Amino acid sequence: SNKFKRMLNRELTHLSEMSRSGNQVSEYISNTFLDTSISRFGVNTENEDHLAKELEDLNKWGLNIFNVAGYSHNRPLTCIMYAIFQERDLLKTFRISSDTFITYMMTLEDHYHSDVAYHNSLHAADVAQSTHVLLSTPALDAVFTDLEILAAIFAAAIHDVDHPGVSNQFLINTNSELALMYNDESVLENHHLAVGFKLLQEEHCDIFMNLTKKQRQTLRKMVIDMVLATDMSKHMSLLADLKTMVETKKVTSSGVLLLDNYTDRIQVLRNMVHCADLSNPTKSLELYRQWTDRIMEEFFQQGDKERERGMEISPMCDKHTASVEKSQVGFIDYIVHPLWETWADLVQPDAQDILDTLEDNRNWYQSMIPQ
Amino acid sequence: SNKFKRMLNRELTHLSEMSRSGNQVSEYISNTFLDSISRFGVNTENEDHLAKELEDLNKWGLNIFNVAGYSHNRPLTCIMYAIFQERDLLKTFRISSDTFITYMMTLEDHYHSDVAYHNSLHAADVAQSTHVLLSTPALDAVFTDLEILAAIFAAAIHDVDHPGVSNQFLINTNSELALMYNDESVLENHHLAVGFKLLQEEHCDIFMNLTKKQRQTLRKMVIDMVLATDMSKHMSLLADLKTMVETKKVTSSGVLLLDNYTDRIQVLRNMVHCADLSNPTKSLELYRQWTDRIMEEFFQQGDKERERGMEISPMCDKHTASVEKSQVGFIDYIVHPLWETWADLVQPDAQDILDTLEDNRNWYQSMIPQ
Ligand SMILES: O=[N+]([O-])c1cccc(-c2cc(Cc3ccncc3)cc3cccnc23)c1
Ligand SMILES: O=[N+]([O-])c1cccc(-c2cc(Cc3ccncc3)cc3cccnc23)c1
Ligand SMILES: [Mg+2]
Ligand SMILES: [Mg+2]
Ligand SMILES: [Zn+2]
Ligand SMILES: [Zn+2]
């Protein structure tokens, strides 16, 4: 659609001229978004009661994933994934032993880096838990098969495995081996998928051993589609497709969405995990503020690596010139809010408290803008 | 004193036999503690917000995180220029704003931003706390300006170029730095070298206008103070501070009597040491943030150790921490004893500092699980 494209670049030109704040946010958007305990929980802990209290939020959008990390000896991913699989009865359905499951989930957690401020197992655990809540949205809850539920949640788990804490564009600009291996197109996301699936081959880790061949093939395609869709530069095209889907949606009976073909189904799932990935500003302000401070830490360190190298500092990576408050407002106004508004429309009446929390958070960061 | 060494050994033995948790805290202790531009010095357009945070310059409660926030992440440059304006040190030592900001920016730039705790934020915190501690009524008339300058500069540079790993990791991994300094005070020697080496940069010689004798005395005092921040020297500094307390003299205006260089430097080095260990004495919002940072830095070191197939040093294993219990041990066995001794030396001064420590301690105990 040339109209949407013409409209997009208009919206960003105007922002780019509002102020130097808007220029830095507008440069960022274009370069980013455009093309008993070990079996009770998955984990050893002598805090079984504090952990059991936190995990009562398993199905709530307000689950505090930071506290889970605290009471799980810093295994928020293994712990949450075990909880989701118990909750949805996925181990039994797919004949996965708890043993194989925990060994895989520990190996996966281990390949997330804890020295990366944001793209580490905590973020993986949050995105997986948020996907778990989203899959229970009433308009979809009856729609997806368990194979699709498994694919989505696994997708979420692995979606950033082995992330180094720098962007696809830095990896291309520094001529990384990874950029070289994947020919500059979706560098990290291809890698996340490779690692996640490669790890099944490790000893006692094939959590899909007991699926049929046709099941494995369907899972793998679904998962590849979802993770490649977390590539941020695909954001505008994903939102375009979601909007056209809203305007031509079919409700069946009792509020449920009609998704006949594979295309319709994967489009929704991949927007779902994409939404999970951008759910930080829709969570409670305590949660959201921690996430912001982490991503900025990570952007700033990329900025220093650029500076060490004599490269030009990327937008939002200069610690000496960021405006974190104005940037958050822009990010909500121009990316998070449009995406979540469209999602709310697809799945109405759901997502509305999510949308209201999003405005509170946005208004809090506005209230904190000096001058 | 052999009876101090025996007593010290006794309490740590009792501690490690208490439980798994006390074992690990006791292993830790033994391995660690025994042997716009015109106005603020930074360019910001948050001149109002920054000015308000900086009204706490002379208070224990200053929030250095917010200062970082309003100073475009130049907390050290900003705080140091505030302290130096406050005490009129730039005029007194004829240091120009150009020379001073250029040095301070260069110094701040050599603290690593990718290190969770030992960055310019911690340096700025320790600098501001030294500044507050130097105004303790019992000492406040005692020290000359050269001594004040040394102590504050010492604090500024005390961890510059810290790589986020411990003296023992550097020895165990055969670091070039451990090779250079022969396994003794590796980082602290390095911090001093860098801090002084940086005066030689273009427009950075902030001590250019001091006399030779002044430069010589300042350098001796600074070296003394920074080597003193070596954690492995903790117990012998405390032992000295305790025998200082028991043999203390006071003029009458409530002011301590410090004639010789030895008693003077002994206070100055316990002061910066106490500033370095002040996190748990601060308000709870601040201390929580510091704990989380130092724990991140230990955990990363632990992963580097695991990446190398070494055994994971105490407190560096992310899968076997008990942060809450560890903070309570830290306070009972290291922070509280030190500050209690400090409070005695300078009484009635450090008494709320000390009550805050109790509050913080008890909050961390109230969060211990089960
Ligand atoms: O101006 N902004 O739009 C702007 C400014 C500062 C931060 C962000 C931002 C991007 C992303 C998604 C993401 C993650 C990793 N790489 C790229 C994008 C996630 C975020 C989560 C919390 C806070 N900020 C975020 C956006
Ligand atoms: O139980 N503990 O003793 C224990 C457990 C966990 C953390 C600490 C700890 C040590 C040091 C001083 C330090 C800084 C850098 N390297 C070595 C020591 C400073 C701290 C500041 C805030 C919180 N914990 C700290 C102590
Ligand atoms: Mg990603
Ligand atoms: Mg140090
Ligand atoms: Zn992600
Ligand atoms: Zn220090």
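Using Swiss-Prot numbers, chain B covers 247-281, 324-658, in order.
How was it done? The header gives X-ray crystallography, 2.6 Å.
Heads up, the Cβ atoms here are built off N, Cα and C, so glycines get one too.
Swiss-Prot lists B:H406 with the feature active site, proton donor, giving a large-scale study or a structure entry as the kind of evidence. Packing around B:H406 (active site, proton donor) is summarised by its Cβ count: 23 other Cβ atoms lie within 10 angstroms of its Cβ, all protein chains included. When secondary structure is read from DSSP and collapsed to three states, B:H406 (active site, proton donor) falls in the coil class.
DSSP gives B:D447 (AMP binding site) a coil state; it is part of no helix or strand. When other Cβ atoms within 10 Å of the Cβ of B:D447 (AMP binding site) are tallied across all protein chains shown, the result is 25. The AMP binding site annotation in Swiss-Prot covers B:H406, B:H410, B:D447, B:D564, B:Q615, B:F618.
Shown in sequence order, B:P568, B:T579, B:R649, B:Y652 are the residues of the chain, 6+ apart in sequence, with a C-beta less than 8 angstroms from the C-beta of B:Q615 (AMP binding site). The 3',5'-cyclic AMP binding site annotation in Swiss-Prot covers B:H406, B:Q615, B:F618 and rests on similarity to another entry.
According to Swiss-Prot, the Zn(2+) 2 binding site annotation covers B:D447.
With a cut-off of 8 Å between CB atoms and residues at least 6 apart in sequence, the same chain places B:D413, B:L574, B:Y575, B:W578, B:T579, B:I582 near B:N567 (mutagenesis position), listed in sequence order. In Swiss-Prot, a published mutagenesis experiment is listed as B:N567 to A, annotated Changes substrate selectivity from cAMP-specific to dual cAMP and cGMP binding and hydrolysis; when associated with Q-575 and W-652.
Annotation of the mutagenesis experiment B:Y575 to Q in Swiss-Prot: Changes substrate selectivity from cAMP-specific to dual cAMP and cGMP binding and hydrolysis; when associated with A-567 and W-652.
All protein chains included, B:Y652 (mutagenesis position) registers 23 other Cβ atoms within 10 Å of its own Cβ. Where Swiss-Prot documents B:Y652 to W as a mutagenesis experiment, the accompanying text is: Changes substrate selectivity from cAMP-specific to dual cAMP and cGMP binding and hydrolysis; when associated with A-567 and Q-575.
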Nonlocal residues around B:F618 (AMP binding site), in sequence order (Cβ under 8 Å, 6 or more apart): B:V271, B:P568
Recorded AMP binding residues, B:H406, B:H410, B:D447, B:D564, B:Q615, B:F618 - maximal Cα separation rounded to whole Å: 22
Assigned element (helix, strand, coil) containing B:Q615 (AMP binding site), judged by DSSP: helix
Cβ contacts of B:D564 (AMP binding site) (under 8 Å, same chain, 6 or more positions away): B:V414, B:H446, B:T517
